[PDB]
Amino acid sequence: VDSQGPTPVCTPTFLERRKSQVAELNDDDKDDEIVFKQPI
Amino acid sequence: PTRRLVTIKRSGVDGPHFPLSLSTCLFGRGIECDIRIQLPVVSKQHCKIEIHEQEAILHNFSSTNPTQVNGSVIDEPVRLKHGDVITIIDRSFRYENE
C-alpha cells in the first residue's frame, strides 16, 4: 500500500490476523515490519 | 544519546533499538518519517515526538488510529516520562530517558 493511500482503522479482524500471523511466524520475525530511517 | 527507544515485536520480544538523537521523531508510513512501518493500517504521521530542552512531548497525529500510551489513548499531547511506553496497534516502543 502506498504511503499516500487510505488509512483503514485497525479492527478485530486485523488484530486476529496478526496474532495468527505471529503463530505462523517464528524467530524469523527478526525482520518484523519496522524500518529505521536514521542509523541505530 | 540520552533518550533511547526500544522496539517491541508482535511476539512480545524486544529487538532493535532506535536512539532519539534527532530532536524530532515521526512514526508512520511516510518515508519522511523517522520510523517507517510497512503496515496499511498505519497513518502517514501516526505519532510525532518533539524534544525540547524542557522535556519530551508526544503528539498524536493518528486521527484514524490513536496512539496508546501506558495502555491509554492520547487524544491530546502528553509529556513523555522515563518508563512510559508508546503502543501502536500490535507494536509498542519503550521510552527510556538517559
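By the numbers in Swiss-Prot, the shown part of chain A spans 228-267.
This entry, so its header tells us, was determined using solution NMR.
Cβ from N, Cα, C; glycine included.
As a published mutagenesis entry, A:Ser230 to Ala appears in Swiss-Prot alongside the note: Loss of phosphorylation site. Looking at Swiss-Prot, you'll find the mutagenesis A:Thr234 to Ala noted as follows: Loss of phosphorylation site. Abrogates interaction with MKI67. As a published mutagenesis entry, A:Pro235 to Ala appears in Swiss-Prot alongside the note: Reduces phosphorylation at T-234. For the mutagenesis result A:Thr238 to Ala, the note given in Swiss-Prot is Loss of phosphorylation site. Abrogates interaction with MKI67. In Swiss-Prot, a mutagenesis experiment is listed as A:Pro239 to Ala, annotated with the note Reduces phosphorylation at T-234 and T-238.
Overlay of Swiss-Prot annotations on the structure.
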residue: A:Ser230; record: mutagenesis position; Cβ contacts under 8 Å, 6 or more apart: none
residue: A:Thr234; record: mutagenesis position; Cβ contacts under 8 Å, 6 or more apart: none
residue: A:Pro235; record: mutagenesis position; Cβ contacts under 8 Å, 6 or more apart: none
residue: A:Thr238; record: mutagenesis position; Cβ contacts under 8 Å, 6 or more apart: none
residue: A:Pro239; record: mutagenesis position; Cβ contacts under 8 Å, 6 or more apart: none
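DSSP classifies A:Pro239 (mutagenesis position) as helix under the three-state reduction.
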